[PDB]
Amino acid sequence: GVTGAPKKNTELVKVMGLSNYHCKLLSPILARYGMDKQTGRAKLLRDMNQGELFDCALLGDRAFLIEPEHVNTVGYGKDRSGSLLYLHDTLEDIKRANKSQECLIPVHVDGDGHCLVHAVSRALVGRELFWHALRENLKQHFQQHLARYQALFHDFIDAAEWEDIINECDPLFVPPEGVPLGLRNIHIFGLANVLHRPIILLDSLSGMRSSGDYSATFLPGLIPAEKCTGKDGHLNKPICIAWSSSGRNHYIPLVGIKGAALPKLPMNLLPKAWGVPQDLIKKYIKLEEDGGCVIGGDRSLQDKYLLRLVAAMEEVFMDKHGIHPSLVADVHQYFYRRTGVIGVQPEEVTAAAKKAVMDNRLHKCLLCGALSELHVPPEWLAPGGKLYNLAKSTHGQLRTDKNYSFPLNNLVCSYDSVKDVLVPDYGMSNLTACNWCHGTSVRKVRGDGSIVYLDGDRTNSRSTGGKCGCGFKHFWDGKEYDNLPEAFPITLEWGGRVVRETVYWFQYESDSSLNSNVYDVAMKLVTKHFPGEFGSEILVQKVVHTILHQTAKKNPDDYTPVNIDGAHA
Amino acid sequence: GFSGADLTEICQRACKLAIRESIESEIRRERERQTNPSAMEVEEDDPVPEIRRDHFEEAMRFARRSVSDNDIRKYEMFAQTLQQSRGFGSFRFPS
Amino acid sequence: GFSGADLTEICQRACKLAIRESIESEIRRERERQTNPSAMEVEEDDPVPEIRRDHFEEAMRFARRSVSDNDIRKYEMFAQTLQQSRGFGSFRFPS
C-alpha cells in the first residue's frame, strides 16, 4: 500500500512536533495568553497586563533563523514551488552582496489567504504562533492612529475604505465575492509601525523595475526611531518578505540561515519607502557604512523555548476546547481533508471532533497510524436507512426493550420510542478493519489524546530494550512494559471450592521495579478469589511454592511470550 | 488503619533515632575536644535532651501495617454472621 | 555468585594441589638420587615452598556455585516485600 497514508500537508507537517495547523489552533489564544517561566502554565495577558491582545511591539527583535537540516522540509523550510525560479534575479544580488553566499531565502507559508501575517509571524518566530495578534491589534492600531493614517492617505485612500481596511484585519471575516485572495500592503505599513521595526517586501529584478509599488520598504513611521531599537540600544534588524508569485496572492518571509552569515540587503534590492519619507531609511534601519542594511539578526529565540510555549497552550486547550489540537489536526486530515477541500476552518474541526470525542467514534490504526472514524449519517438509522431495514427481517419488530447489534457495522442500537431511531452506543461500537488500510488493529482515541489500548496492544512509545523485537513499548494493565508477560495456569483449592486462574509473570524488565514479585502475585489471586476466608495465609504459602517451581527456567533466556494475534505472529 | 501494636513501634523506633543521635554527638564531641585539648572548652550540658520532632518525621518511613485490608473484611464479615440471625425489634406488645 | 563457603574450596582445593606436588617432588627426588647415592649433593631445601599462582588456575576448574540463580530469587522477592509495605514518605508535620 503505497497510498495507504496520505502525504502530510504543509499545515500538517510537524517539525520538532510542530505543525502549522497545530500552531493555528494555538495562535489565537496566544493573543491574550503567555507562557510562565516557573510553572510552564499559560497565563492570561490580563493578569500580566500586556493588553488584551498580544503587543507585537516586543517582537521587533524577532527574526527567524533556519537550520540547514530543516531547509528541505515542505511548508517549513524552503518553498519548493515556482517562487524558487522567481526570485533568482533577486537572489543574484542577495548572494553577491554577502560575498556570494546564500544569506536570504524564501520560506513556504500556508496559502489560506492570511499568509501576509503568517509570513510576518514566520518572519518573527518562524512559526504560525504570533500571527493572530498581528491582525487584531493592527485593527486597534489603525483605529488609534486613523487620524494620522488619514493625515497621509485621505488623499490616496477613500475615507469609507478605512472602515473596510480595519475589517481586513478581522481574523475570520470573509470579504465579499471577487476580492483577490491576499491582503494589501496597508497592513504591512501598520505592521512595521506595530512591530517597531522596518519590514522589507521584495520582488524580482523585474518587480523592482516594474512600475508597481507592490515592492517597498515598510518603515515604522508612526513610531519614533528611539522606540525602534532593541533592548541593547541597537536598532532592530528588519524582517524581510517577498512576493511568491506573479499573480500577487501569497506572501513569503525572507529569513536568514541559523548559525550562518547575517543577510545583507544591497541598495538595488532595498526598495523605496512605503508612504513615508525616503530619509527614514537611515533613521529606522540599523544602516551600514557600505550602503546596505543588515537583515535577520542574532537576538532570535531558540526553538527550545517555543516548544514549551506550544505545550503551554495545549495545557489550557484541554479545558477550553475539550480536545487536543493535534487530535483536531488528524481529524482534519482524515475526514475534512478526505473531501479534498482546501482551506477548511480549524474551528469547525475542533468543535465537531468533540462529538467523536464524546461518543468515542475515533478509531486509530495501530500500524500505519491512520485515524479512522465510524461515522454514520443520521438517516441511515432513521426510517428509510440501511440499518433501519435490517432490524425488521433479522430481529423482527422494533422493540424498545431489545438492542439491535449490527456485526457488519459493529453498532449496537437501542430503539427509542419517541424518536423512532436506532441509537448505537458508539462507545460500544468498535471498528474492526480500517477504512484506509483495513488494518484489524484499530483502536479508540480519547479526548485527552490517550489511545484506548488493550492487553497485548503495542504502543508507539519506543522500547528501550527487549526480547520482543518489536522495538516499541507494550501496554499492559494500565502500564507500559518493554516485553510481553509469560502466562501459565494456577490451581486453587480451598474450602472444597476449586478455581481455574491464569497467572501472568512479567520478567526481563529493563526497569527492575516493574518485574513480578511472587508475594504480590500470590496475594492478589487469593484476595481476588477468596475475599474474607480464615486461614488463607496457609493457602498463599502453597501458592507461592508452586509459582517458584514453575518459573525456575533452566536457561534465563527461555522466553515464550503470550500468543496474541495481530500484535505478533 | 494502623493497629494498636504498630503505634508502639512508631513510638520506639522514634527513640532509637534519638538514642543514636545522642551517643553519636556525645562521642563526636570528645573527638574534637581531644583534637584540641588546650581549647579548655568545657561544661557543655547536652546535645539532645528531647525526642525533638523531625524524629517522628523520620520514624514514619519504617512504619508498616500489620492487618491488611483483606484481614478486616474477614472479621467484619464474621460479625455479620453472628448478626443477621437476629432483629426481632419489630416486636411490639399489642394494645 | 559465590557463597562465603565456596570461596573456602577455591582456597583449600588450591592447597591440595600444592600438598600433592610437594609430596610428589619429594618422593620422586628420593628414587632419583639412588642413581647417584655417592653424589652427596642432594636434599634441595625446598621443591615447592609456596601456593604459587597457576594453582588457582587449576583449582578454579572445580569451583561450584552453591546457590543457583533460581534460588536467590526467593529471598530478593521477600525483602522487597518487607519494603513496599512501608514508605509513608511525604509525611510532614504541619508548619
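Residue numbering in chain A adheres to Swiss-Prot, whereby the residues present occupy positions 105-673 in order.
Each residue, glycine too, has its Cβ placed from N, Cα and C.
Per Swiss-Prot, the feature domain 'OTU' maps to A:208-361; the stated evidence is sequence analysis. The feature active site is assigned by Swiss-Prot to A:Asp216, A:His354, with similarity to another entry given as support. Looking at Swiss-Prot, the entry for mutagenesis of A:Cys219 to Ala says: Loss of deubiquitinating activity and ability to deubiquitinate SPRTN. Positions annotated as active site, nucleophile by Swiss-Prot, on the basis of a curator's inference: A:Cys219.
If you measure from the Cα atom of A:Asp216 (active site) to that of A:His354 (active site), you get 9 Å.
DSSP assigns A:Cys219 (mutagenesis position) to a helix. Comparing A:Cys219 (mutagenesis position) with A:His354 (active site), their Cα atoms are 6 Å apart once rounded.
Using a 10 Å radius centred on the Cβ of A:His354 (active site) and all shown protein chains, the other Cβ atoms total 23. Ranking the recorded positions A:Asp216, A:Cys219 by how many other Cβ atoms lie within 10 angstroms of each Cβ puts A:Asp216 at the bottom.
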